[PDB]
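What follows is a set of notes on a single structure, which appears directly below.
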Amino acid sequence: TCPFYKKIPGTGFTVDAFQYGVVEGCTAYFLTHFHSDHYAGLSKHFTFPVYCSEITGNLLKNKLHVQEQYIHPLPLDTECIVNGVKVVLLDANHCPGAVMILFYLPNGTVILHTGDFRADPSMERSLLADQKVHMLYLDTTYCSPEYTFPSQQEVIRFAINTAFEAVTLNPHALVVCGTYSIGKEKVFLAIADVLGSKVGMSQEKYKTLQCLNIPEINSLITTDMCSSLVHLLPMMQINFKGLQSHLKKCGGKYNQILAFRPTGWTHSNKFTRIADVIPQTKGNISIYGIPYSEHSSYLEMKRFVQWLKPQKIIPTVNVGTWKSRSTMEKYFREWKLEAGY
Ligand code: NI
């Protein structure tokens, strides 16, 4: 049954609740972003109103074949009325088209649902600055102090520098980047830009990227693998057997692979700096795991929450175990005592 942390009290609304059938009392289903754990259940047979960003709506129409008449895209940073209730969508700094949702309840309560987000000080100058928020539905994916990772900019500099050095040493090296969902497009786009190449990929992945409103995209990506020296493959194929196999397919054009796996966190993070990251190598194949995250680190999360000063926090991630829940509630209390709210 639909969990309470997916329902918005005082409304007919749910958030990211498409796998429970017809939710009793729901007049409008919101979708924060196009990741499978959140859209699970949507298809061309869905006949209730879905509210989302323009980009999410492009993906629902083209990838899932949801019919147009049920897709209700909203502009960002704009006050809109849905079924009698004021709402605003804000950029969540997650994957393309990902939003946070502000609900202004008829009784005066203000609720922020973060969806999935990577908290940033730029959010402290959005429409959140303009009123008090009482209840926070929080993406707690990395809510423990061990979770440190570098800025996205530090990680992309590492990747660009590594790829440019390798391919300038060996012009017959191929760069491969793993993917299994939208998000993290900067990794492969920044590497292709430094090398003067388009990114090559499957027809299914090309179609997905063509839904994302990325500027100048026709100039950056392609389905002609033979003309490209950056290839995208499924994440599952980023291992020595998979990569050896792909190298065979390229008809002797290449004699080395340098591959990237953009993991979120890996416990190499508690000891090692980005400057110090090294690959796993076998023969003429090297694999780098790079800590590119689209979720808040512990410290980014804590700064956002201590700024916002909500009256009540409802976690949306790691809620299935008592140990996790109790850990998270302890940190919430520390933060509140340290800041004084
Ligand atoms: Ni997500």
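By the numbers in Swiss-Prot, the shown part of chain A spans 700-1040.
Heads up, header says this was done by X-ray crystallography, 1.5 Å.
Each residue, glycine too, has its Cβ placed from N, Cα and C.
DSSP gives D838 (mutagenesis position) a coil state; it is part of no helix or strand. Under the heading of mutagenesis, Swiss-Prot lists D838 to N and annotates it as follows: Impaired nuclear focus formation, reduced interaction with PIAS and increased sensitivity to cisplatin.
For the published mutagenesis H994 to A, Swiss-Prot gives the following note: Impaired nuclear focus formation, reduced interaction with PIAS and increased sensitivity to cisplatin. A coil conformation is recorded for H994 (mutagenesis position) in the three-state DSSP classification, outside any helix or strand. Sequence-distant neighbours of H994 (mutagenesis position) (same chain, 6+ apart, CB under 8 A from its CB) are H793, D815, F816, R817, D838, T840, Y841, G963.
Cβ neighbour count for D838 (mutagenesis position) (all protein chains, 10 Å cutoff from its Cβ): 23.
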